[PDB]
Protein chains: 4
Amino acid sequence: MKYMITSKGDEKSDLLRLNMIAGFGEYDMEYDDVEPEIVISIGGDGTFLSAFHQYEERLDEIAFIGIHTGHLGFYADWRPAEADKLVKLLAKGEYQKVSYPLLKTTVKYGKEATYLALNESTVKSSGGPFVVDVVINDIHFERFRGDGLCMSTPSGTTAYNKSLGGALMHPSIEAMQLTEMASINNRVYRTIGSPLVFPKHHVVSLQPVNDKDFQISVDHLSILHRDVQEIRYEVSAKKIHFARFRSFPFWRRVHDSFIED
Amino acid sequence: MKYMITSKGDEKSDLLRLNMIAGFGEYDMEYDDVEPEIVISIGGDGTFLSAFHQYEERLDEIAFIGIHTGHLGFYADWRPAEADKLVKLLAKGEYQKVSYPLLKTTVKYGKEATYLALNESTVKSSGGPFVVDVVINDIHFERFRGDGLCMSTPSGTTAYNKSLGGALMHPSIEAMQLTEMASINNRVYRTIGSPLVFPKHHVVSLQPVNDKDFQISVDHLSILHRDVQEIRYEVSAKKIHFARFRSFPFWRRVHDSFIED
Amino acid sequence: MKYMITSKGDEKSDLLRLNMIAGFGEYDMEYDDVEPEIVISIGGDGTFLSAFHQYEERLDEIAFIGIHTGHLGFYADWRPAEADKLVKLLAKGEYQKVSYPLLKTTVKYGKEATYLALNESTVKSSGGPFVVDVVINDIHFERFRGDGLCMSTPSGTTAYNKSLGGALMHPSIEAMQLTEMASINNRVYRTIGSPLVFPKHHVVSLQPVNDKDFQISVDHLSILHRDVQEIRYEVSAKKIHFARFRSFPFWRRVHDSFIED
Amino acid sequence: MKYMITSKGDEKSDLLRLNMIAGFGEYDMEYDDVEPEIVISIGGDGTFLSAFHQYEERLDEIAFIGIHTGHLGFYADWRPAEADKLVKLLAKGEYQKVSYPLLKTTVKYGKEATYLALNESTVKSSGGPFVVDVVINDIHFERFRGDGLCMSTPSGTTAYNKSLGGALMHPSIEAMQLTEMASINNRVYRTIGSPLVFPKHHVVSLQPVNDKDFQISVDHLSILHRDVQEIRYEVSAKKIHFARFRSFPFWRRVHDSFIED
Ligand SMILES: NCCS(=O)(=O)NC[C@H]1O[C@@H](n2c(C#CCOC[C@H]3O[C@@H](n4cnc5c(N)ncnc54)[C@H](O)[C@@H]3O)nc3c(N)ncnc32)[C@H](O)[C@@H]1O
Ligand SMILES: NCCS(=O)(=O)NC[C@H]1O[C@@H](n2c(C#CCOC[C@H]3O[C@@H](n4cnc5c(N)ncnc54)[C@H](O)[C@@H]3O)nc3c(N)ncnc32)[C@H](O)[C@@H]1O
Ligand SMILES: NCCS(=O)(=O)NC[C@H]1O[C@@H](n2c(C#CCOC[C@H]3O[C@@H](n4cnc5c(N)ncnc54)[C@H](O)[C@@H]3O)nc3c(N)ncnc32)[C@H](O)[C@@H]1O
Ligand SMILES: NCCS(=O)(=O)NC[C@H]1O[C@@H](n2c(C#CCOC[C@H]3O[C@@H](n4cnc5c(N)ncnc54)[C@H](O)[C@@H]3O)nc3c(N)ncnc32)[C@H](O)[C@@H]1O
């Protein structure tokens, strides 16, 4: 069907893309980067994250595939030498799709702006002190003082979340996970410390105490927001879909990336 | 209906129990500690854990309630001054039940023994070095060397799991969480470090490498097991049921126990 | 002798300052904010840090005293109600001095700039990815990828260092302590993880890998540095001196600020 | 002079020992395992720790050397292929000695018993709950509830201490470091959390609250102590001496064992 291919842009990835397009030319496959049904990302996890954000308005009619030309690749779990086999299997269809949960971030002012994250959304101050009230389903939970906060999807838990001490969650769990960045805890200031895991339909609201300017990141797109009244997190209703051609379990992916390969 | 009441055994809890039995005597309520449908625990979380294990063969036909006579009480979320109101509301019924997930531990030898946990199951060595192979759904994930491992239920995540760096999970999530106790990590020895969160139907198997004697705890019942071939963890099919008379959200309970009250 | 008094600037601190100046007027004491031998700080630890940086060129001929008008005060360990007693005892002299170690930061370009820290010096990137080579006494120790690094004095270990997982060190130990901010650790990227404690005369050098713009903080004075070739840390030869009138041990200060008071 | 050689006891180490004894036979060197001046350990760090405890009454007249026949070896920093060169250089003398600090543990009852540690001393309960009052220089600092406590020497900081979150300290610093094992922290129970670093002459006393039976380990020699009134820690006046023939800096040793080699 309709497909497109993004590339990290180095020689290796560009030529792989050109060879895959040539192999696709031998089947009933049309290159269309406006309304593809298949998005192939060639590069690393950064390249894959860009492909997701490029098509985040047609997530429900798209299956993603990642090919890793360098190292790691939690999302890009295909090797370049298997590109010919991928073309052939993907051309013949008959593949199953798997779906990972997404995170919805809403930023209110004094209008509304919403974002979708595949890894995480983080909040930090505008250079001054970061102080926010953390409100869980309209219940004031804690006043956070520190460097910032990170809300991760399940597939994002192996990324920034992991570096902050968070737990690794299997992506079949529809949840989001909040981790602290360097909170103050003395006799006067008090946070929970532990990462927090939230189910679907729970809403986590960050509300400013004094300064209302914040740096908000969504999958490493980092934007300064001014005059912020509230930042709201919830598990999205939308999901990302992966074309899956082989069994490559999440815990094996974890083993391969952090333990050994 | 049929009910019973356990007590921590100090003067305060015993007299509260005797006064509640007297108040129940004024309704169609029968004291039966063989087949109760309502189990009231008067004491702390330890007392409540004992009540759960006392009736763990009739979990599906029992609703539990906890009254805290001292401090904390994550499970015992009723104050003693509200005992009269509890009797009256519980006598009139018309209460909703809420269900928390449980953890199943299977210990194999060279027969099989199974246990149910409301907080967690932990494994440590018999005094020597603890070394186990961690196998996730029949896939070898890591060789663990250290003091031990802890597998927590969701409601258990605020207990031992929390002290080990684990995340706090809302009990509506059907999952179990594995945390490490003091693992060795150098050039030769390698674990994941992070807590791991597993969905229903995932099986985590611990398999001995050399020594096969282990200390296995289930909710602080600690038993030396000899000639162990495998320890298997999975989210149980059984659930604990709480009689709920008021809204007391999990995250408020967390706030009250760790942040302030 | 010569003395001056800084104030946090709120009503409480200003009037305390004016009353102490009036009490000093009754002794052989001269208000001199150019070459004081005694510097009194009235406010919190921020106020005290400003007093230290205001006089950091005459550290060897100055004894500092802090009065805390609000909460905490690890450096400002005097209560406002004891201001009259402080004036009297300080006017009569006969006090012992205690000295805490300091941290020297050198920033090289492509000239040299040096700074003194009482709490810590931290390094972060200019908004992009932070990557530095960590070189210990001219030996390449690790390539750090993450949010940043923090080098703390001993008295600074209860501040930012503590929030980053660092150890609390008694200030009689002449040392500096390096902590990581959220480092990446996978199969490709590798840091030590643990805080590192360095003796006098050890030199820790941070050397850029790609980007050479960094945000460098010295006691929460945060300055963007461009064209950086090296950041060097070592225990300073200079020391801060406190006028001490009573026994208030460091570990009691720690107990009072973090455990209870 | 007088020397002896301990072996891990496998074929590799025994034959290396026999070949080194043969090479020593060609110089003015006498095998004496009663009053050696040189103790060579052939094996791993466990073997080296046994050699230290075997001669801990003559520490001041002995220089230790370790040869690692397997992996790691923080104390045994010689490779087997350099055994001939070691014999020759050690026979000709003209080597410098380096000294590492030691930890003194005193256990009081209701008599006194003292121990020396090269890595650490740890305390755990006798199977029940571990509760101790932590007293620093006769000042009550905290009541600890949890799995146990670990007091490390500087060279011990890369061992158990590291797995507990402690900082790595250069062995030229005369200090000991206290780390917690899984402490409870809620509204009722409160510890400092952070590792604590103590200078020479500071005394840390553990005092029982209820149960007075404890498992006390000194360099992995673990002994059940009954009727304990106090456990006292201080930096020892004694030191271990290493024969050093080459420059092998501590931070390079750390790099080689944890980062890469
Ligand atoms: N490009 C500059 C940010 S880089 O320098 O930290 N590199 C990112 C590294 O991660 C890997 N990665 C990614 C990715 C990616 C693209 O970057 C943006 C992402 O970078 C993360 N990030 C930011 N600051 C971090 C930090 N201090 N520590 C750890 N990660 C950090 C954050 O998640 C963000 O979305 N998603 C996952 C995943 N799902 N599972 C496991 N690993 C993952 C990626 O393969 C690379 O190794
Ligand atoms: N009795 C001797 C073990 S006591 O000394 O550590 N006390 C237990 C403490 O905890 C609280 N608690 C419990 C409970 C209980 C009954 O103990 C058995 C349980 O004690 C836990 N435990 C063992 N070693 C621990 C340690 N080092 N740190 C922390 N907890 C530890 C473990 O979970 C076990 O099931 N379940 C939860 C819960 N669901 N949420 C939040 N808090 C909870 C309880 O209120 C008390 O404060
Ligand atoms: N003003 C905005 C930064 S504030 O919002 O984090 N507040 C600082 C807090 O700390 C206390 N404090 C200070 C102080 C001070 C003045 O700030 C500048 C300092 O703020 C520290 N800081 C920055 N980001 C932090 C973070 N995420 N977590 C913890 N501390 C952080 C950093 O050390 C810097 O020098 N020195 C020490 C000390 N010696 N012992 C124990 N406590 C200390 C101070 O009493 C206050 O409670
Ligand atoms: N034999 C059973 C205990 S073994 O299974 O944990 N193995 C010990 C491991 O360590 C290394 N090691 C040693 C050593 C040794 C001999 O064991 C006794 C020591 O084992 C330590 N130990 C106990 N439980 C631990 C745990 N959970 N995590 C980490 N270490 C633990 C404890 O320090 C004790 O003295 N001193 C240091 C050092 N100075 N620098 C760096 N590494 C060091 C050694 O090379 C080996 O890799």
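Throughout, chain A uses Swiss-Prot numbering, with the displayed residues spanning 1-110, 114-264 in order.
Looks like X-ray crystallography, 2.0 Å, at least that's what the header says.
Each residue, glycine too, has its Cβ placed from N, Cα and C.
Per Swiss-Prot, the features are as follows:
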- A:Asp45 to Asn: Only minor changes in the structure and a 10-fold decrease in the kinase activity (MUTAGEN)
- A:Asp45: active site, proton acceptor (ACT_SITE)
- A:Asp45, A:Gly46, A:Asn122, A:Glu123, A:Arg148, A:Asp150, A:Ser158, A:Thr161, A:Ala162, A:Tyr163, A:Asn164, A:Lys165, A:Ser166, A:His223: NAD(+) binding site (BINDING)
- A:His223 to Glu: Twice less active than the wild-type. Its activity toward DTA is increased 2-fold (MUTAGEN)
A:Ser166 (NAD(+) binding site) has how many other Cβ neighbours within 10 Å of its own Cβ?
22
Chain C sits near which of the recorded positions A:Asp45, A:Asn122, A:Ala162, A:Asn164, A:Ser166, counting only a Cβ gap under 8 Å?
A:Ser166
With respect to ligand 1, which members of the recorded positions A:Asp45, A:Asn122, A:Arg148, A:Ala162, A:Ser166, A:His223 satisfy a Cβ distance under 6 angstroms to one of its atoms?
A:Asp45, A:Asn122, A:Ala162, A:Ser166, A:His223
Calculate how many Å lie between the CA atom of A:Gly110 and the CA atom of A:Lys114, with the 3 residues in between left unmodelled, and give a whole number.
6
NAD(+) site span - longest C-alpha distance across A:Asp45, A:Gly46, A:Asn122, A:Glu123, A:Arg148, A:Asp150, A:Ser158, A:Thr161, A:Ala162, A:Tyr163, A:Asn164, A:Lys165, A:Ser166, A:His223, in Å:
31
If you count other Cβ atoms within 10 Å of each one's Cβ, which of the binding-site residues A:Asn122, A:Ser158, A:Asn164 has the most?
A:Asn164
Would you identify the secondary structure of A:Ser166 (NAD(+) binding site) according to DSSP, in three states?
helix
Per DSSP, three-state class assigned to A:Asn122 (NAD(+) binding site):
coil
Cα-Cα distance linking A:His223 (mutagenesis position) and A:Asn164 (NAD(+) binding site), given in Å to the nearest integer:
13
Can you tell which of A:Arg148, A:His223 has the least company, meaning the fewest other C-beta atoms within 10 angstroms of its C-beta, among these recorded positions?
A:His223
What's the CA to CA span in angstrom from A:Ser158 (NAD(+) binding site) over to A:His223 (mutagenesis position)?
15
Near A:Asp45 (mutagenesis position), which residues of its own chain have a C-beta under 8 A away, given they sit six or more steps off in sequence?
A:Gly66, A:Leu72, A:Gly73, A:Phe74, A:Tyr75, A:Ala76, A:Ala162
Of the binding-site residues A:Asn122, A:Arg148, A:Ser166, which one sits closest to A:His223 (mutagenesis position) when you measure Cα to Cα?
A:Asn122
Look up A:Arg148 (NAD(+) binding site) in the DSSP assignment and reduce it to helix, strand or coil.
strand
